[PDB]
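For reference, the structure discussed in these notes is given below.
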There are 2 protein chains.
Amino acid sequence: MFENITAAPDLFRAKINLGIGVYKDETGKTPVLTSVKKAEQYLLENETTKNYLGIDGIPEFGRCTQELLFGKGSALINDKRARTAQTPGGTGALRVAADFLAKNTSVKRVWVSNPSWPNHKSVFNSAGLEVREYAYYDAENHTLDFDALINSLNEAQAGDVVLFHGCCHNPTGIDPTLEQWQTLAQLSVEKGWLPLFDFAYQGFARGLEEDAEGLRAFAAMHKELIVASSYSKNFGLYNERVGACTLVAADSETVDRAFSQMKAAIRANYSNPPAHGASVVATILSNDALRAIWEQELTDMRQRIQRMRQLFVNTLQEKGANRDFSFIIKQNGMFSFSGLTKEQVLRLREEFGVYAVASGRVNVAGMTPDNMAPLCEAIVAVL
Amino acid sequence: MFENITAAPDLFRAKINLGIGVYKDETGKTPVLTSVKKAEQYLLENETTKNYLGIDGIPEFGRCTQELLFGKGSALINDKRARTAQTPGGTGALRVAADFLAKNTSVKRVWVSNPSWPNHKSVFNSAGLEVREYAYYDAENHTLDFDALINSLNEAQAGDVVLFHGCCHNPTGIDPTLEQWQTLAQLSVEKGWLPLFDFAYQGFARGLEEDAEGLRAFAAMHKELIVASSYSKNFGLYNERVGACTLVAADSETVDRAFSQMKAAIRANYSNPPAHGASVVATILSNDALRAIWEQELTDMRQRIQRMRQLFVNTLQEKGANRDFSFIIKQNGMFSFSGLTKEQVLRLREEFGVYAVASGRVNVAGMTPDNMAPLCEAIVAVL
Ligand SMILES: Cc1ncc(COP(=O)(O)O)c(CNc2csc(C(=O)O)c2)c1O
Ligand SMILES: Cc1ncc(COP(=O)(O)O)c(CNc2csc(C(=O)O)c2)c1O
């Protein structure tokens, strides 16, 4: 049966890693957040069973998630228009959304930005959905090519899904402004798209509430949407697989009926979700003391990334780059395109032991005050 | 988009629950195992990051899993013929297997026993695979209808998958004898079936090694097979979602190549698996002291279930059932068909507040010395 299967399509370990996918602090570590350790201690002391969660996971996790996404006192919440399933990570949330859509709706196509996270195409294609790309990146001004975006999306038909990164666009760090979000929300209504928000970085651009502005602009305009959120980066809970799939419909009857089929899609996949990480998130979010400690830890990460963006631009200037890199200061989250070509990136790896992805994306959190000068000297050397 | 979706296809809470799905101790609780609490304390003290696991999860978890399944010193292990991905539960392992098979092989059909766990059909159908049933249960002798099983499976074509419960058949508690396993292994080779072992209860029939005899009889005969295993019941880790998908092929080159596609199927689903539960399992299995405590806890559960099987039969006789229920003593694991009809089960619920599933399956671990007499009086009343 397996003898003819084709293979599916480390060098760092065998120097600086900007190709990493996680947050690193100023010492180059990805420690467990203190709020998380405190919550894990509480769970160790107080859990009396590991009995299965319901298919949609811990109720308090769902409530806290909806408040994060929509705001406390949101009409969507008041009107019981949203249902949330706790999932194994943002990836699990995307796949539950894709399976739900493939099996229960006429959706055949999802629109994703060019560029995006490479796994988007894999997830949607796995559920039998085609993926189409829309223009996004103005590589000259290192900005959002808004006109190109809108012209691309004119090819999207009514009933197609359009995926939006909520904030901290991966890989570019370029997000729509609030006005641009509002223009897109209007356009999406007019064109009949189903918005799919992928929100893996809430809190890493400007703040928890600010980073949800775009989603909230869409939620104010649409009867229906889906949000796939992740707590991997903003709680440092990567390996515990903590995300959420939130379904929004016109009213409570409709969302409950549709959500029954979302739960059926989960039941046929992994049955019910992993408790430990989501219980940590619910414990923290629902406790004033822990939430305050967590919110400050997240602010500390957001700010450290900002300081590295500024230090990177300043240090490149000091090392004689003689090029405008100011765009980096304005970009949001851990990732930016450096503007280096695939061959400069290869050179960077081979001649200097500095590792980025081939697109020239760098993880600004791999940068530290200690590694910044050698890193920038290397970049200057390949310009 | 959602306005026309059909709904997917508590009374207990609103008396005795034999329709429960988990182990209960003699006090009616499903506590966290002591070995698990000790491992969780160790992890709280020693974990320094939540950085993502690889797609296939914690290496030590994979090694310990293969030793459990195949035996230490197994030729499959020595010859590097097996690769294991840690998954979110046995259900996750079944779905990864189904997605792997649907996308990378010519499999179109999976054969499942009539009866089985109801979610088998949901999982395989979700991956686009048809499910066919084979005969299993001799409702007169309350035994394995082996002739019917073999005659049913004669309809299976070469290249179909046949699913076997490794031990503690759910819902019947009726397992093949070793000789019957050996006959099935031979037949499977001759007919070209791909065996899929579902092993959710290792340790609950006679013991860890004994309960793997049937799988090992198949592994001795086949170049290829897949095992979907779960640690939910044998570690009491239900909600942490701890299982494994083990792929076996003729040699190391072939299994590595095929497993690359299994990892691609995982990447497009939930990316990488939840650490906490599998880390508990790896910590326990790899430590002589913790493993000894765990093995005794599992023995305690296995034995308590045996004592309830014996107490149930004795108590039914004492309460005037006047029917042979001796078959219960011989059956394996938490589940047995009581032999009650769907209407007797309904009556049991409505008139007596005793809850079983409509098939008459009962969870023997919902039985305790304290609840046994009323439960049996109720059953006698509906006979
Ligand atoms: C836009 C977007 N969508 C989905 C995901 C998946 O998040 P988790 O499944 O890890 O929670 C992520 C984060 N997953 C991820 C891990 S490394 C990485 C990268 O781009 O390096 C990305 C994301 O940035
Ligand atoms: C034969 C078989 N296959 C797969 C599974 C799934 O196990 P987990 O996904 O819970 O690890 C299980 C256990 N899942 C389960 C939870 S309640 C239940 C039942 O039959 O009541 C079954 C099983 O018995």
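Going by Swiss-Prot, the residues shown for chain A are 1-9, 18-22, 28-396, listed in order.
If you're wondering, the header gives X-ray crystallography, 1.7 Å.
Backbone N, Cα and C define each Cβ position, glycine as well.
Here is what Swiss-Prot says about this protein:
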type    : residues                              : note
BINDING : A:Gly34, A:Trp130, A:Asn183, A:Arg374 : L-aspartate binding site
MUTAGEN : A:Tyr65 to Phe or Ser                 : Slight changes in activity
MUTAGEN : A:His133 to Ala                       : Slight increase in maximum velocity of the overall transamination reaction between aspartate and 2-oxoglutarate
MUTAGEN : A:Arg280 to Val                       : Reduces first-order rate constant over 25000-fold
MUTAGEN : A:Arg374 to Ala                       : Reduces first-order rate constant about 10000-fold
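Between the listed mutagenesis positions, namely A:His133, A:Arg280, A:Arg374, the fewest other CB atoms within 10 angstroms of a CB are found at A:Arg280. Between A:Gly34 (L-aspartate binding site) and A:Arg280 (mutagenesis position), the C-alpha separation comes to 30 Å. Closest to A:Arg374 (mutagenesis position) by Cα-Cα distance, out of the recorded positions A:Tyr65, A:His133, A:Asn183, is A:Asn183. In this structure, the C-alpha atom of A:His133 (mutagenesis position) lies 22 angstrom from that of A:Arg280 (mutagenesis position). Scoring each of the recorded positions (A:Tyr65, A:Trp130) by how many neighbouring Cβ atoms lie within 10 Å, the top position goes to A:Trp130.
For the pair A:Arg280 (mutagenesis position) and A:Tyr65 (mutagenesis position), the Cα-Cα distance reads 12 Å. Proximity to chain B, defined as a C-beta distance under 8 Å, is registered for the following mutagenesis positions out of A:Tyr65, A:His133, A:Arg280, A:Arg374: A:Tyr65, A:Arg280. Within 8 Å of the Cβ centroid of the L-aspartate site, not counting the listed residues A:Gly34, A:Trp130, A:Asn183, A:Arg374, the chain contributes A:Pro131, A:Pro184, A:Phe348, A:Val370. For A:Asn183 (L-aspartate binding site), the same-chain residues that are 6 or more apart in sequence and have a Cβ closer than 8 Å to its Cβ are A:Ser129, A:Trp130, A:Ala213, A:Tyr214, A:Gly346, A:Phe348. Its own atom aside, the Cβ of A:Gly34 (L-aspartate binding site) has 19 Cβ atoms within 10 angstroms in the protein chains shown. For the gap of 8 residues left open between A:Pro9 and A:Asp18, the distance from one Cα atom to the other is 16 Å.
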